[PDB]
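Here's the structure we're looking at; comments come further down.
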Amino acid sequence: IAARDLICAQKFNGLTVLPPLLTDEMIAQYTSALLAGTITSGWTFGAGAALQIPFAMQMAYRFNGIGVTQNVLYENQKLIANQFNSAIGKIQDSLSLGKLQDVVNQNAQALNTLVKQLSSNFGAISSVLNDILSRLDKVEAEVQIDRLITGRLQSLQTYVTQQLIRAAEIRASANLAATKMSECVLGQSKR
Amino acid sequence: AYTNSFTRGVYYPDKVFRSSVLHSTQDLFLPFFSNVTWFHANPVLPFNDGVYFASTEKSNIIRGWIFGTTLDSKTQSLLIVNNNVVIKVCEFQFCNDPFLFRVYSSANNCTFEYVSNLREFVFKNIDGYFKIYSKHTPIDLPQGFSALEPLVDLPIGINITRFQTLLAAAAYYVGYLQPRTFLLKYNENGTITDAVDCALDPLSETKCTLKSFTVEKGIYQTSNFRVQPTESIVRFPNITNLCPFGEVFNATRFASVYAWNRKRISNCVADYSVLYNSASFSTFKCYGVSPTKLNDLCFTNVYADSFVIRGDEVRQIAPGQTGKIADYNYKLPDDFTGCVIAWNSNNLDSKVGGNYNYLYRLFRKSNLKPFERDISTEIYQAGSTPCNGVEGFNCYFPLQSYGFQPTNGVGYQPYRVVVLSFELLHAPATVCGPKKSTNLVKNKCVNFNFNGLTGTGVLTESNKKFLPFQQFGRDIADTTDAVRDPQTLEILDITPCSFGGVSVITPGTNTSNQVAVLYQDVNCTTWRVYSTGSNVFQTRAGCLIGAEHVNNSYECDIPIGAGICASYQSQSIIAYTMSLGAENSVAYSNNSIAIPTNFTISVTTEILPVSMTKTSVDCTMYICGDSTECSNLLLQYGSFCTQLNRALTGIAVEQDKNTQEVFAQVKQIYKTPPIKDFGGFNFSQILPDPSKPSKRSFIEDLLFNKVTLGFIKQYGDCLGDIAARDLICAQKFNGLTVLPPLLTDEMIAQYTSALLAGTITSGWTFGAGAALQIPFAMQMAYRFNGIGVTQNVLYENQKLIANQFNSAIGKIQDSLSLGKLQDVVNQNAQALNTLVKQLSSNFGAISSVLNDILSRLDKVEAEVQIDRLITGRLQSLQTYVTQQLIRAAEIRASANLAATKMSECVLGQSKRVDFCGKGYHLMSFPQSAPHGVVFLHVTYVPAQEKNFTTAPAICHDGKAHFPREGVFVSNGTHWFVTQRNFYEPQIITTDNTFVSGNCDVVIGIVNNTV
Amino acid sequence: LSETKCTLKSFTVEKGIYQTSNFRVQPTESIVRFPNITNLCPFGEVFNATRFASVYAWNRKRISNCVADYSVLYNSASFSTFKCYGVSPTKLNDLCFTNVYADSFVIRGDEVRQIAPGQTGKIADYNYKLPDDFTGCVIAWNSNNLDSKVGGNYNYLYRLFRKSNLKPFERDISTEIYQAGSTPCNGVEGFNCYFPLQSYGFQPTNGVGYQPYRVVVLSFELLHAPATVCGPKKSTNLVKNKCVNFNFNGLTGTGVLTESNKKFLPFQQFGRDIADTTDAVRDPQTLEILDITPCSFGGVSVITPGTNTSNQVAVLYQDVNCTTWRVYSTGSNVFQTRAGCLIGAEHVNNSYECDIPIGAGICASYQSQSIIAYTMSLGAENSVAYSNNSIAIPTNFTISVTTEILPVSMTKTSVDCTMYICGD
Amino acid sequence: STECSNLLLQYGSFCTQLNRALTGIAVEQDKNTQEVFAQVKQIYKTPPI
Ligand SMILES: CCCCC/C=C\C/C=C\CCCCCCCC(=O)O
Ligand SMILES: CCCCC/C=C\C/C=C\CCCCCCCC(=O)O
Ligand SMILES: *[C@@H]1O[C@H](CO)[C@@H](O)[C@H](O)[C@H]1NC(C)=O
Ligand SMILES: *[C@@H]1O[C@H](CO)[C@@H](O)[C@H](O)[C@H]1NC(C)=O
Ligand SMILES: *[C@@H]1O[C@H](CO)[C@@H](O)[C@H](O)[C@H]1NC(C)=O
Ligand SMILES: *[C@@H]1O[C@H](CO)[C@@H](O)[C@H](O)[C@H]1NC(C)=O
Ligand SMILES: *[C@@H]1O[C@H](CO)[C@@H](O)[C@H](O)[C@H]1NC(C)=O
Ligand SMILES: *[C@@H]1O[C@H](CO)[C@@H](O)[C@H](O)[C@H]1NC(C)=O
Ligand SMILES: *[C@@H]1O[C@H](CO)[C@@H](O)[C@H](O)[C@H]1NC(C)=O
Ligand SMILES: *[C@@H]1O[C@H](CO)[C@@H](O)[C@H](O)[C@H]1NC(C)=O
Ligand SMILES: *[C@@H]1O[C@H](CO)[C@@H](O)[C@H](O)[C@H]1NC(C)=O
Ligand SMILES: *[C@@H]1O[C@H](CO)[C@@H](O)[C@H](O)[C@H]1NC(C)=O
Ligand SMILES: *[C@@H]1O[C@H](CO)[C@@H](O)[C@H](O)[C@H]1NC(C)=O
Ligand SMILES: *[C@@H]1O[C@H](CO)[C@@H](O)[C@H](O)[C@H]1NC(C)=O
Ligand SMILES: *[C@@H]1O[C@H](CO)[C@@H](O)[C@H](O)[C@H]1NC(C)=O
Ligand SMILES: *[C@@H]1O[C@H](CO)[C@@H](O)[C@H](O)[C@H]1NC(C)=O
Ligand SMILES: *[C@@H]1O[C@H](CO)[C@@H](O)[C@H](O)[C@H]1NC(C)=O
Ligand SMILES: *[C@@H]1O[C@H](CO)[C@@H](O)[C@H](O)[C@H]1NC(C)=O
């Protein structure tokens, strides 16, 4: 069963995956707290104590924010609510995400090619240590084992360098997402 | 009968002086915390790989030792005895009870002779050398750490498996040694004072990896779970006969070279030791295999080729030779695997008068191909004219005859030649060798040898169907994973027996010595662990052993994974689930609102790196030192140092650019105000202090002492032994240097003081051109208008606001008693230190010192080693440069963020949420720090809210009215209109209101009077 | 400037500052320090002995306190085999050797190929074996004139049967009968049992492959511990506080020798650092201990206005404090900064903007015409007339247009690896 | 293989380096998640009405 799993083929050769510290349920808990705060309090909770305010009055504030008078909202409340409900319905209808899948695909591909590069000779007489050691004595075997060692070390070094570059990219994206959460969800943006 | 050693038994591995260092070595050591045996006041004990001996005596009772295999007169034994120190190697005949001088009865021929309160000895036997280390120590085995020093090494050259003690009211101890890895500590004087056994505990593995005797609180990854092989297996086919050595090597008459003979070998056992008493070979050379492995292998397609040639043509039977025989008679491939055997036969093939029975080919149009035979007899044309049979002046008969007389020179004597060709380790094989098979063992980690293929692992029954011509099966990584048993013909799968990840959690060695272990691939709900215990907690990250579970939820202390953390509390380690935060709720309704009635002024600090250290490298000095030979060999890699230096120079200029674009935003320098009277606001703690050797403020001074880090280091400064501990001019004796920043710290402080003066005297006008003066209180009133509060609110609470600001700015300097800035320094130091440390690697050569290599080998033999060293060291430098580039990019991102923050938070008022602090931003002050910048953010925070009833609109007389600013609130009886961020009710009248409705459509309208 | 030109691989240089090689120093003279020994090594007793031992009971003797001048063998001894393993034959005259043993025996002509680290056969298996990590030399020569007698010399024996292979440098001198059929063999012989030892029959009229050969094996260690067997080199005086070339007991190198304060234990001769290079040594004659320091140290930089403007340059020595001789050349003007010592530029007292950055707040520029060094200026000095009842308000305005430039893309490339690496 | 394990010790300062880099990445990921999602330390209930 180890000859087809492709996961414990990785970890029979020393490659392992570590779990995240926060579980998906805890993340969903955080997002639910954010939604409850923004719906009940407006943008007050993002600056200290959360103050309650009726939702229609909050949307009137947000209309004053974009340069329209608040009586325009109160005279079209039902049309606005219907439009919002229909729009969210369309959003969930459409859902029947390649940016997120690309990261997973890249990580899997990197680990799999790392496993695959173990069949190279690197200039020796074979890529199997046991075959080399079954036929040659110590002095004649060091010369081949050293070539294999150098090849596999440079494989690992290449993998680590690529991982560092990808991590820097992901950090840039995470900083952008944090700023978006801070400025679009906890307040109204003018940019 | 049994005792415990703790840290007893350690010797100097080498004879080289070291001091102030930690060194890691592998040798045969007595394992830490092992059980030794106790003998009171003799028996015969084994001698496995070496012995640790100790004797606590008071009257010189222990006297000596005897070593050997059997202690009779059929083998040699070693006697060491005091009585005069006497050392002999003889064929002694010993007694059952030897005591001291009736120790032995006879002494046959000898090959070695030398007659000449806690005593510790170590004995070893390597390469015919009996090595002894010893030490004495004045005072139930005691405790402590002492290191034994080399005593003697004797060339006895005997085989030892047992030993015994010689006795004339004492005790002695016996422990056995195993190959281990130790981390020893040398002190200032060169004495070994401490050691760590790496293969004892996971904590010991962590200590050996960190190369330190202390560990800081955290969680560390250790080696994967390892399992040892229990036993060994041999499985060859069943064969009885012996290979036909007599028919090949003892044949009556051999063939001619031009018609060499070939025969196949199969179904036999290759036991060539039967040739030792009858055949001596002048040539025996093998190509694809070592001569010392032949007894362990099996061979697939075995052919033997025989012929006869003359004495000095034997050198032509080799893969790549030219000559008469190699060209026209017999050629070997370049990829030949086999053996060539030749021996002189002047007694059989020589006759008086001349033997003319052996021929060879002298003329041919073109060279043969490997293993091609040509037995033609057609005349040879050598003049480009017809050659129809007749001979002479153009035509020769191709074949010539050897003439072998008994009285020739050795170069013209007959030689018999055999060539054996075979294949190894790919297909089924019927010519095995003289090894004996054993039983087949399944479902255990064992050592196996299947038809010469050796390995380790677990064997299981398989379901694959090999074709008859296949014997092995390979995986995608090119390793064998299936095999066919050569006797039962069943097929087995081979699986490795090492699997699973392991981690160790520690609170710090300076706190406690207890640890927890996480097994990441185990479900205890279980035996794949080093040790079980009283408490075993199962998580979804693995199985944790050594920590107690609890049901309450704290914040995280040490992250373990999947929502579980650990901490240290009679005192134990506990595991819990991390809490996200407090549990709160909001009293929401459709006609209720809360409005603040008071406020607080808060000051918070933010820290950002701006720069890192600039370095340069002299590659010739790092790679070659000062060897002219190495310097001349390095020129064949010349296009690789300029590249590294270009990258480093780019980084070095980038750092100064970062500092310039963060701090030199204003080119006008504003002097500090001569009179400091700003509506009652105290700035003395952040303005420049002129009563110091610098112009740094109080807070800046507190900041600069909180980071531990430019200087001129002279040659005479660390000339001599002082270079062996500085750790800085150890770097720069190898070509690594640090360049100073272009702007000094005083200049940076000058820029920050100009910024503060501008912002305190001008507001935000100086960041857009000419700086215009304005009283500070009016500036604060403007900043209050900025966040949506009226300016009269500021003017009526000026004393309270000023007092709050002063107390808040005092709290910051109180608290200052910065790991983000220290991390950069630590990383930059560590990288260079490991670069210096990597110069002790061999990289595959015979030594890591150029001078040692060049003191013993000459040019041609020395290039082969110097080139390996050069490749390794170039790789080290390239790795360092790449990591530096990545870190520089990260620092550039941080510096750009700091520049934007200086431009938007300090030179103006920000509307972006949570960009210049927490709350509603008012204003910001920068301070300079080592390699970074610190921002003091001042924000407005509403407080002390109260409840009110609210309506969206008010209907007077059939018309709708809207507040036009703020909200309508009611305190139970009356209706007022107020502002959002501060309670300030007023009368609802026609100027604070506008009418744009008919009072028929607004939901929630409440009618009142205006 | 020439080093900069060679590094850039160009005959022109643009205005700026360039890093050059570190400050190098040449060694003045050479030193040799061996121990004091008078005697000559016993070549006659080993190579000229009347009778050697058998291969199964080979002989071994220790060599110490002598000088190895093997040129004395040229007059009398010709060798058919001489091979060395851990060292080159042309370096033997400059080295010292630590633990020297000589092992001697006699074998037949065609077995000499079996005295090597990884050989198989009768002698390598049952009689005499070498390690895989052997460091030493093997010497063999024909001796048909001494060990051959008419009718057959039967004094030399070897072992033909043994249960298992010998370990390296192991001797076996037993005489017990050998069991070859798995039946009791209590002394009697025949059809299952053999006496383990066989005898060479050496007659003068044999083939060269059946003639006697005398074999000596020398084993020693190099460059780790104290040594008493040295080559025929002559010592010189000890020189301190100068960069010299040294040869201490065969270990060669360069640097400065200084008196030390370390106490080696009697069994130690050298000392190492974390980098695994030798740092301390013990003089083999006075028994004092010296420290070895490299004599190359310090960074150097060159400031140039551009070769198309002028050929004159300034040099910054980054590890020198002229307030001074660790410089290539002195000059009329020398300026001391906290970045190093600058030689070839005139200091001035007025402050400009930066032109060429030097470090720690100092820049340089081209001024009859010379290079000048000053401290960069941060900008103009202004002030604000602040009071508690005053304000300034603009009365006019200006419209300004400014430019900003940003990169968006770079060039796209591809590679054919087979074409770059292997051509065709 | 014990032989390869004993031969690899002449390259011992190259595994710790790789592992340090990977550990840095691993902690960076958890930091990213915290700084994106755990912005508010107060947990608010979903409204009852
Ligand atoms: C009697 C023991 C002498 C050994 C002294 C110790 C080390 C000398 C090492 C190598 C020198 C080889 C000496 C044998 C003569 C070499 C052949 C020649 O003459 O060119
Ligand atoms: C005719 C039998 C063919 C040999 C069997 C096939 C393969 C065995 C390969 C090598 C071992 C035999 C080498 C000949 C003996 C020389 C070694 C010695 O005695 O010094
Ligand atoms: C050792 O002594 C025994 C007994 O006389 C003798 O047979 C044997 O040949 C001797 N061997 C050696 C090497 O001296
Ligand atoms: C070790 O060296 C120090 C100086 O480095 C010295 O003070 C101390 O006495 C020495 N220890 C001894 C001699 O035991
Ligand atoms: C060859 O045959 C002869 C005579 O039968 C025998 O004495 C000798 O030992 C044999 N040698 C080999 C190598 O078979
Ligand atoms: C094989 O035969 C062809 C034609 O008969 C000839 O040209 C060629 O030389 C031969 N090969 C060899 C190796 O002689
Ligand atoms: C070897 O013996 C076993 C019985 O122990 C038998 O099954 C097997 O067939 C024999 N060898 C081969 C190649 O079949
Ligand atoms: C562990 O084993 C138990 C018992 O079968 C099972 O319920 C559980 O799903 C397994 N996995 C974990 C993570 O506990
Ligand atoms: C607001 O808080 C301050 C304390 O900072 C207090 O002195 C003041 O009385 C409070 N105002 C009211 C109206 O309670
Ligand atoms: C400002 O604070 C300092 C620090 O305590 C204090 O000495 C000074 O008196 C304060 N300013 C005034 C005007 O009191
Ligand atoms: C407002 O009322 C809610 C419940 O109606 C209460 O929980 C809250 O504490 C009140 N506000 C204040 C400031 O007390
Ligand atoms: C509400 O306001 C009215 C009008 O100012 C006042 O008479 C009454 O006392 C207030 N009630 C409370 C609870 O403040
Ligand atoms: C307020 O509106 C209600 C609903 O039409 C009406 O009955 C009531 O009389 C109004 N109040 C006043 C004071 O006009
Ligand atoms: C061996 O001794 C003889 C006679 O004493 C002498 O002639 C010969 O030169 C010596 N050979 C050596 C010392 O190699
Ligand atoms: C050493 O002695 C033991 C027991 O006497 C024996 O089994 C082993 O074969 C001997 N070693 C050698 C290399 O003969
Ligand atoms: C060598 O001679 C010196 C005197 O020049 C003497 O001090 C020294 O002891 C001699 N050699 C040794 C090893 O002592
Ligand atoms: C250079 O030497 C002078 C003379 O002693 C000394 O005052 C100064 O501190 C040293 N360092 C620098 C950077 O000038
Ligand atoms: C303002 O500047 C313009 C020149 O751009 C000038 O023509 C105009 O007279 C100025 N206004 C006053 C009031 O001086």
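Numbers run from 1 along the shown chain.
Using N, Cα and C of the backbone, Cβ positions are placed for all residues, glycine too.
Here Swiss-Prot notes a natural variant, B:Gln26 to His (Swiss-Prot position 52), with the remark: In strain: Omicron/EG.5.1. Looking at Swiss-Prot, the entry for natural variant B:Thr56 to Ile (Swiss-Prot position 95) says: In strain: Iota/B.1.526, Mu/B.1.621, B.1.1.318, Omicron/BA.1. Under the heading of mutagenesis, Swiss-Prot lists B:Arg119 to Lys (Swiss-Prot position 190) and annotates it as follows: Partial loss of biliverdin affinity. Feature annotation from Swiss-Prot assigns domain 'BetaCoV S1-CTD' to B:241-434. Among the natural variants that Swiss-Prot reports, B:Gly246 to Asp (Swiss-Prot position 339) is described with the note: In strain: Omicron/BA.1, Omicron/BA.2, Omicron/BA.2.12.1, Omicron/BA.4, Omicron/BA.5, Omicron/BQ.1.1. What Swiss-Prot notes for the natural variant B:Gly353 to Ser (Swiss-Prot position 446) is this: In strain: Omicron/BA.1, Omicron/BA.2.75, Omicron/XBB.1.5, Omicron/EG.5.1. In Swiss-Prot, a published natural variant is listed as B:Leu359 to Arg (Swiss-Prot position 452), annotated In strain: Delta/B.1.617.2, Epsilon/B.1.427/B.1.429, Kappa/B.1.617.1, Lambda/C.37, 19B/501Y, Omicron/BA.4, Omicron/BA.5, Omicron/BQ.1.1; Contributes to cellular immunity evasion and increases infectivity. Per Swiss-Prot, mutagenesis B:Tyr360 to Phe (Swiss-Prot position 453) is noted as: Decreased HLA binding to NF9 epitope. Increased binding affinity to human ACE2. Among the natural variants that Swiss-Prot reports, B:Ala547 to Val (Swiss-Prot position 653) is described with the note: In strain: 19B/501Y.
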For B:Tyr360 (mutagenesis position), the one of B:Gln26, B:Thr56, B:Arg119, B:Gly246, B:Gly353 that lies nearest, given that the recorded positions are compared by Cα: B:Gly353
B:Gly246 (variant position) in three-state DSSP notation: helix
Residue from B:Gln26, B:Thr56, B:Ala547 whose C-alpha is spatially nearest that of B:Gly246 (variant position), among the variant positions: B:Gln26
Members of the variant positions set B:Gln26, B:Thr56, B:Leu359 whose C-beta sits under 8 angstroms from chain D: B:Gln26
Close variant positions near B:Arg119 (mutagenesis position), where close means Cα within 10 Å, chosen from B:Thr56, B:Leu359, B:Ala547: B:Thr56
Rounded distance in angstrom between the Cα atoms of B:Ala547 (variant position) and B:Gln26 (variant position): 34
Distance [Cα-Cα, Å, rounded] between B:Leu359 (variant position) and B:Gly353 (variant position): 17
Distant-in-sequence Cβ neighbours of B:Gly353 (variant position), under 8 Å, six or more positions away: B:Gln405
Inter-residue C-alpha distance, B:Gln26 (variant position) and B:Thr56 (variant position) (nearest angstrom): 29
Sequence-ordered variant positions from B:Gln26, B:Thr56, B:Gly246, B:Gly353, B:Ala547 with Cβ under 6 Å of an atom of ligand 1: none
B:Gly246 (variant position), number of other Cβ atoms within 10 Å: 12
Fewest-neighbour residue among variant positions, criterion Cβ within 10 Å, set B:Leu359, B:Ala547: B:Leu359
B:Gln26 (variant position) CB neighbourhood, other CB atoms within 10 A: 13
Chain-internal residues, separated by at least six, CB under 8 A from B:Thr56 (variant position): B:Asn117, B:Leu118, B:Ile139, B:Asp140, B:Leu141, B:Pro142, B:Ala170, B:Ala171, B:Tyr172
Around the Cβ of B:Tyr360 (mutagenesis position), the count of other Cβ atoms that are within 10 Å: 23
Reduced DSSP assignment, B:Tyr360 (mutagenesis position): strand
Recorded positions close to ligand 5 - of B:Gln26, B:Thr56, B:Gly246, B:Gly353, B:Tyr360, only those whose C-beta is under 6 Å away: B:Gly246
Number of Cβ atoms other than its own within 10 Å, given for B:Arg119 (mutagenesis position): 15
Conformational class of B:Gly353 (variant position) under the three-state DSSP mapping: coil
Secondary-structure category, per DSSP, in which B:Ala547 (variant position) falls: coil
